[PDB]
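Colleague: What follows is a structure written as structure tokens; I'll ask about it next.
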Amino acid sequence: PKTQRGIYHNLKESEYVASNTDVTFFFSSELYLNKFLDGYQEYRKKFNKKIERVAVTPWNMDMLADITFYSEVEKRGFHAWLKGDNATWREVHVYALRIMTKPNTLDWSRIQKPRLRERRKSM
Amino acid sequence: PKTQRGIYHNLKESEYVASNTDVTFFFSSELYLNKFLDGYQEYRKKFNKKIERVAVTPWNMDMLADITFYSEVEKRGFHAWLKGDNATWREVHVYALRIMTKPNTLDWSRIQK
DNA sequence: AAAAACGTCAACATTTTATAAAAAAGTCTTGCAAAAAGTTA
DNA sequence: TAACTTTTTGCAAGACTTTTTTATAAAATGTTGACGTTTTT
């Protein structure tokens, strides 16, 4: 896959990947991968403000900020893994609920492309 | 306990009570009790509209809207029960967290001690 | 040894970001007049 | 309860402050088609 300019319209096959150790996001372009890795920390700051003006809760909404940021940056789709398995949007959001009870936040990082095994395994 | 005018600065011993069968909110004055019962269904719209601008999610945040609203209406304190037991502010939220994954919303209604 | 097939890479076509400026929605005072609560005897 | 005083409430008119739009240039991504090479015969 991967067009002449470097875009993967079929996320599963991408080589642009990011993972926070729990969740893995695939992107269609390096442009998006870096857009995501470069500004997610900022996005979290700005995310928490907006939300605090709507409600005050004992929760760490960072992961939720990360999915929203992901969704806003990847214009060509949505494909993610949750600890190795194929994860849907709702499934990543469930993880985000369970994890917002935790005070600290895992950071993100680029990681090499999975590998046919890990891929067939995730489904 | 109750002022002459009928205000309970000690919500723990108030007769102005609203409940949704799962949790129960104690008000300090019938006025606040009704400001709540009369304005919550509308707050849920306003609330989800507001939250929806920050992020779209598969969740039903009404209860969180409910807890938030309670906090802004009851100006003389915060007291609540969760399935019979006294509930800290954090425990009511934990609960609001669970019901987030439930499609329908419990409605509120006045009750008596 | 070519003709057909490929693969690379300018050069021009389109689609997407990035922003600055403007518009518009939404918030946060300030000021009483009114309703609620506190006091008073 | 009644009568009076002091707080909260409700709203309206401005002054501000984010969000949403627009518009437009910049930056990406997409396409096309000579031009050398490769591989098929």
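Following Swiss-Prot, chain A shows residues 2-124, kept in their order.
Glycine residues also receive a Cβ, built from the backbone N, Cα and C atoms like all the rest.
Pasting the feature list from Swiss-Prot:
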| type | residues | note |
| --- | --- | --- |
| MUTAGEN | A:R116 to E | No effect on transcription activation from the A3 promoter and on transcription repression from the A2c promoter. No effect on the interaction with host RNAP |
| MUTAGEN | A:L117 to A | 60% loss of transcription activation from the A3 promoter and 60% loss of transcription repression from the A2c promoter. Poor interaction with host RNAP |
| MUTAGEN | A:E119 to Q | No effect on transcription activation from the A3 promoter and on transcription repression from the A2c promoter. No effect on the interaction with host RNAP |
| MUTAGEN | A:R120 to Q | 80% loss of transcription activation from the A3 promoter and 80% loss of transcription repression from the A2c promoter. Complete loss of interaction with host RNAP |
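Would you situate these features in the structure and describe their surroundings?
Modeller: In this structure, A:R116 (mutagenesis position) belongs to neither helix nor strand by DSSP; it is coil. In the shown protein chains, 9 other C-beta atoms lie within 10 A of the C-beta of A:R116 (mutagenesis position).
Sequence-distant neighbours of A:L117 (mutagenesis position) (same chain, 6+ residues apart, CB-CB distance under 8 A): none.
Cβ contacts within 10 Å of A:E119 (mutagenesis position), excluding its own Cβ and spanning all protein chains shown: 12.
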Colleague: Show which residues of the chain containing A:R120 (mutagenesis position), separated from it by at least 6 in sequence, have their CB under 8 Å from its CB.
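Modeller: The answer is A:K13.
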